[PDB]
Amino acid sequence: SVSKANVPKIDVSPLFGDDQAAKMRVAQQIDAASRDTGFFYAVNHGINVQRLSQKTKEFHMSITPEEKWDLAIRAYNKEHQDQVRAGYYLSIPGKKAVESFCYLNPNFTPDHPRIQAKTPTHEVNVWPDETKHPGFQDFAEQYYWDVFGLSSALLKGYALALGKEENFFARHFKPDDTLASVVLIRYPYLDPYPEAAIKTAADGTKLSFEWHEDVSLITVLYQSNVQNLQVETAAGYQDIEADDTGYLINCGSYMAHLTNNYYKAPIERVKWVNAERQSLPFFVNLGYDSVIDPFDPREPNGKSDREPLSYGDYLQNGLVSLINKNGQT
Ligand SMILES: CC(C)[C@@H](NC(=O)[C@H](CS)NC(=O)CCC[C@H](N)C(=O)O)C(=O)O
Ligand SMILES: [Fe+3]
């Protein structure tokens, strides 16, 4: 038997406004979900997710094997040593079904001082030819800023939920330095579906991606309408319902660190489903040198002995460890 996770739908629209009491009522709902299963759906978010899905499908379904090699990250193309994060993540027919395209802050250009300094985790995005993919780069860059704006509002809700002023997290989430990423993931329908691309969990469930905590402050995720995600609870994994009209939100392990685990990073995994679908996360990452002072809302004085952790170090280590543990995607 597999039970179903409680995933409340939260109208986040007050977080864009100036009704402070309405924002507190949003924050209470975020607090409740964050202390329960860890997930909620953000509704009335203001983003056109139909267009996001349409433009993403047009890209996934028209890009050619030649273009994938040309955009491939270093794990698939030794010529591209500077591409550890941004670029194309190839499928391997017969072995690996998933493929994806990841891009970073569009403000990371050769002029940017973090690029000049060669700081880890900063890279200049790579893009297909405009004539072969008309409008794609423009769509993808505008989406980055659209979901950045939603994420900033959500971070105001999380700050208020934890008893802080609304800019406690958002003040570190800035267009000039954010390490946030978008990933456009295609999970294909395949007939036959190669068993080599299916993992078996300890509890017997067939999986496409194994258990993990997210490497993020929060994760802001759109998926098409195919149920696949599960969250771990003490009584076992529970199914998270799909909703292709909203964004599924959860905290990452940076949030758990800084709240002394008061808002835990939920453990999630991806069930194997033989269905064509999209998984489009935005990982809300701060700047390379961002440090939030840990606290513990459970204590009257909010005191935590946890050491402040620089976001860049957290991200570099977390992305490597996730590849080591759950495979190169
Ligand atoms: C569960 C979804 C969010 C999605 N999983 C994922 O995106 C998984 C687990 S959160 N995330 C990752 O592998 C980290 C990608 C980091 C990215 N290349 C970057 O440089 O910033 C999936 O559908 O598999
Ligand atoms: Fe995850």
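The residues of chain A that appear here are 3-331 by Swiss-Prot count, in order.
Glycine is no exception: its Cβ is also placed from the backbone N, Cα and C atoms.
According to Swiss-Prot, the protein has these features:
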BINDING   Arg87, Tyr91, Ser183, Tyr189, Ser281  isopenicillin N binding site
BINDING   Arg279  2-oxoglutarate binding site
MUTAGEN   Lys98 to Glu  Strongly reduced the catalytic activity
MUTAGEN   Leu223 to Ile or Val  Strongly reduced the catalytic activity
MUTAGEN   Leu231 to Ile or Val  Strongly reduced the catalytic activity
MUTAGEN   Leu231 to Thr  Abolishes the catalytic activity
MUTAGEN   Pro283 to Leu  Abolishes the catalytic activity
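Nearest in space to the residue listed as '2-oxoglutarate binding site', taking C-alpha to C-alpha distance over the recorded positions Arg87, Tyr91, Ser183, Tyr189, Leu231, is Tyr189. Pairwise Cα distances among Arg87, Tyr91, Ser183, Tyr189, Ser281, which the record gives as the binders of isopenicillin N, peak at 19 Å.
Within the set of mutagenesis positions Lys98, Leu223, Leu231, the entry lying nearest in space to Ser281 (isopenicillin N binding site) is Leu223 (CA atoms). Taking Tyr91, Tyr189, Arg279 as the candidate binding-site residues, the subset whose CB lies under 6 angstroms from any atom of ligand 1 is empty.
A straight line from the CA of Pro283 (mutagenesis position) to the CA of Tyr189 (isopenicillin N binding site) spans 13 Å. For the pair formed by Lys98 (mutagenesis position) and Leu231 (mutagenesis position), distance between Cα atoms is given as 19 Å, rounded to the nearest Å. For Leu223 (mutagenesis position), the nearest of the binding-site residues by C-alpha distance turns out to be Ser183; the candidates were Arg87, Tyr91, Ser183, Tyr189. Separating the Cα atoms of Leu231 (mutagenesis position) and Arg87 (isopenicillin N binding site) is a whole-number distance of 23 Å.
Each of the binding-site residues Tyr91, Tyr189 was scored by the number of other CB atoms within 10 A of its CB, and the lowest score belongs to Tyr91. Long-range C-beta contacts of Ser183 (isopenicillin N binding site), restricted to its own chain and to partners at least six residues apart, with a cutoff below 8 Å, comprise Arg87, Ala88, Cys104, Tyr105, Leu106, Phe284, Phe285, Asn287. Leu223 (mutagenesis position) has a Cβ environment of 24 other Cβ atoms inside 10 Å.
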